[PDB]
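Structure first, commentary second.
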Amino acid sequence: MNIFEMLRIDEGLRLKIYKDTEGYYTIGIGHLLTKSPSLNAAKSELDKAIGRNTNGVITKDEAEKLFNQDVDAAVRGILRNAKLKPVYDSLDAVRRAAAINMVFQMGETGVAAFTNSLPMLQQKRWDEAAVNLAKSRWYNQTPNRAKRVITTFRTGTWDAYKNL
C-alpha cells in the first residue's frame, strides 16, 4: 500500500466526466474539473488539463498522468503551508499518506476542520486526534472515506485499506 493505491481506492477511476460527492464535475481518479454547474465549463477545463480537444472522455494513461500531478500538487500544498508543513514533517510515512489524502482536492471547509486537529497529530495523541477528526466536515460527508483516513492517522498502519 502507498498514497497512490490508497487514493485509487478512495476515489475510484472513471474515464468519462462524472460528478463527485459534492456534485462537482470531475474525471479520472478524483480530478476535480470545476465547481461550475456548466458541463461546457467542465469540458473546457478537461481539454486544458489534458492538452487536447477531448469528448469528455480520457484514456487510463491520461487519468493516471493527471493523478500523479494531483498527488504532487497535494504534497506541494502541504510543504508550502505554514500550518501543514510542521505537522507533515512530524509524521511517519504512513500517516503522511493520510495527510496527503485529507489535502487531496479537499474543500476549504474540509481543510479548515482538519487544521483544528493538527495540534493533536503533532503531539502524537492519536486517539484524541481521531476523535477530533470525526467532527470534521469531511467525516459528515463521507463517513466511510473519513473512517479509513482517521484509522490510518490513529494506527499508523494500512489496516483500513488491506481488505480493499
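Heads up, header says this was done by solution NMR.
A Cβ is built for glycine as well, from the same backbone N, Cα and C atoms used for every other residue.
Here Swiss-Prot flags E11 (among others) as active site, proton donor/acceptor, drawing on experimental evidence. Taking a C-beta cut-off of under 8 angstroms and a sequence separation of 6 or more, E11 (mutagenesis position) has the following same-chain neighbours: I29, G30. In this structure, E11 (mutagenesis position) is part of a helix by DSSP.
Look at Swiss-Prot and you will find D20 (among others) tagged as active site, proton donor/acceptor. Here the Cβ of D20 (mutagenesis position) has 16 other Cβ atoms within 10 Å, regardless of which shown protein chain they belong to.
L32 (substrate binding site) falls within a strand when secondary structure is assigned with DSSP. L32 (substrate binding site) is surrounded by 18 other CB atoms, counting those within 10 A of its CB over all protein chains shown. Marked as substrate binding site by Swiss-Prot: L32, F104, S117, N132.
As a published mutagenesis entry, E11 to N appears in Swiss-Prot alongside the note: Loss of 84% of enzymatic activity.
Quoted from Swiss-Prot, the note on the mutagenesis of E11 to A, F, H, M or N is: Complete loss of enzymatic activity.
One mutagenesis experiment catalogued in Swiss-Prot, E11 to Q, is accompanied by this note: Complete loss of activity.
Listed in Swiss-Prot is the mutagenesis experiment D20 to C, annotated as follows: Nearly no effet on specific enzymatic activity.
Quoted from Swiss-Prot, the note on the mutagenesis of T26 to E is: Complete loss of activity at neutral pH; covalently bound substrate. Neighbour list (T26 (mutagenesis position), Cβ cut-off 8 Å, at least 6 residues apart, same chain): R14, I17, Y18, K19, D20, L32, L33.
Spatially close to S117 (mutagenesis position) yet at least six residues away along the chain are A129, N132, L133, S136, judged by Cβ distances under 8 angstroms. In the three-state DSSP classification, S117 (mutagenesis position) falls within coil. Among the mutagenesis experiments that Swiss-Prot reports, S117 to I is described with the note: 500-fold decrease in enzymatic activity.
One mutagenesis experiment named in Swiss-Prot is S117 to V, and its note says 50-fold decrease in enzymatic activity.
Quoted from Swiss-Prot for the published mutagenesis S117 to F: 10-fold decrease in enzymatic activity.
There are 19 other Cβ atoms within 10 Å of the Cβ belonging to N132 (mutagenesis position). Under its mutagenesis annotations, Swiss-Prot gives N132 to I the following note: 5-fold decrease in enzymatic activity.
According to its DSSP assignment, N132 (mutagenesis position) is helical. Listed in Swiss-Prot as a mutagenesis experiment, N132 to M or F is described as follows: 2-fold decrease in enzymatic activity.
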Among the substrate-binding set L32, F104, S117, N132, as the record gives it, the longest Cα-Cα distance in Å: 27
Conformational class of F104 (substrate binding site) under the three-state DSSP mapping: coil
